[PDB]
Structure formats: C-alpha cells, structure tokens
Amino acid sequence: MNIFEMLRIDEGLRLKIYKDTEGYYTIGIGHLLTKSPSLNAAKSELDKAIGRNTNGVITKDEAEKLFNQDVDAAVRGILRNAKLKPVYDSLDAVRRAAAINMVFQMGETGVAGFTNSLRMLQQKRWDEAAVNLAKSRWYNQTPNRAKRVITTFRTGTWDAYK
Ligand SMILES: [Cl-]
Ligand SMILES: [Cl-]
C-alpha cells in the first residue's frame, strides 16, 4: 500500500464536477476546484487546471495527472512548513503517509493547527495522539475516514486500509 492507494480509497474517483462532503466543487481524486457557490466559477477553474475546454468532464488520465500534482504539492508543502517538517522527519514511512493524507485533505494551514497532536506524534505517544486527533471537527465531520487515518498514526500499519 502507498499514499496513492490510500488517498484513492479515501477520496474516490469522479470524472464529473461534484460537491465534496463540505459542498465545494471538486473533481477527480479529491481535487478541490473552488469554494465559490458558482458552477461556472468551477468549470472555469477546471479548464484552467487542465488546459482545455472540459465542459465539466475529464478523462481518467487527466484525473490522475491532477492527483499526482496534488500529492507532490502536499509533500512539498509539508517540507516547507516549519511546524510540519520536524514532525514529518521524525515519523516512519507508514505514518508519513497519514500526515500527507491529512494535508491533502485539509491543507497545511489546517494540519499546522493540530499543535498538541503534532507534539505527541513527535514524542511518539501514539495512543494519546489518537485520542487528541479525535477531538476535532475533522473527526466529527468525516469519522470513517478520520478513524482510518488515526489508526494508521496509532499502529504504524496499513491495517485500516486492508
Ligand atoms: Cl491545478
Ligand atoms: Cl468519512
């Protein structure tokens, strides 16, 4: 298992503009297009992201090209961030995947706000991190997905995804 398979499970694949769990226009593998209520603003972000006239639909290849870019951007965002990088460098490879999942989902600003959890992850207090991560809007809005990510941080295995 790897970050690409993890995120494909958590996010799904849709070839047509759709609204995410928050009501935002989204396409592909969790690629957020816009927070604006306008479907026209979303289509126009879509054409710009892809470099053609999509008319709100994209192929599998294009969805996967966006996906690759977003994973890459999530990683590079972790490495440039002063709060995130020390935590990340300290984790093993499975639990790095879980940090990328969270950043992909909620942006580096979001994750960097999980201060107490970050500190516990850094000290390798797995069970206490899991409890603290659970006390969050993120866990209450998307519990199934949040449990899978939390379990990964707690156990350092891919079990929740198998
Ligand atoms: Cl883009
Ligand atoms: Cl969920």
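Don't overthink the numbers, they just go from 1 along the chain as shown.
Per deposition record, X-ray crystallography, 2.4 Å.
Backbone N, Cα and C define each Cβ position, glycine as well.
What Swiss-Prot records for this protein:
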| type | residues | note |
| --- | --- | --- |
| MUTAGEN | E11 to Q | Complete loss of activity |
| ACT_SITE | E11 | active site, proton donor/acceptor |
| MUTAGEN | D20 to E or Q | Loss of 99% of enzymatic activity |
| ACT_SITE | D20 | active site, proton donor/acceptor |
| MUTAGEN | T26 to H | Facilitates transglycosylation more effectively than hydrolysis; covalently bound substrate |
| BINDING | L32, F104, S117, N132 | substrate binding site |
| MUTAGEN | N132 to I | 5-fold decrease in enzymatic activity |
| MUTAGEN | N132 to M or F | 2-fold decrease in enzymatic activity |
Of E11, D20, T26, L32, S117, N132, the recorded positions listed, which put a C-beta under 6 Å from ligand 2? Please answer none if none do. none
Could you tell me the C-alpha distance between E11 (mutagenesis position) and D20 (mutagenesis position) in angstrom, no decimals? 9
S117 (substrate binding site), number of other Cβ atoms within 10 Å: 24
Roughly how many Å lie between the Cα atoms of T26 (mutagenesis position) and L32 (substrate binding site), rounded to a whole value? 4
Which one of these mutagenesis positions, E11, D20, has the sparsest Cβ neighbourhood, judged by other Cβ atoms within 10 angstroms? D20
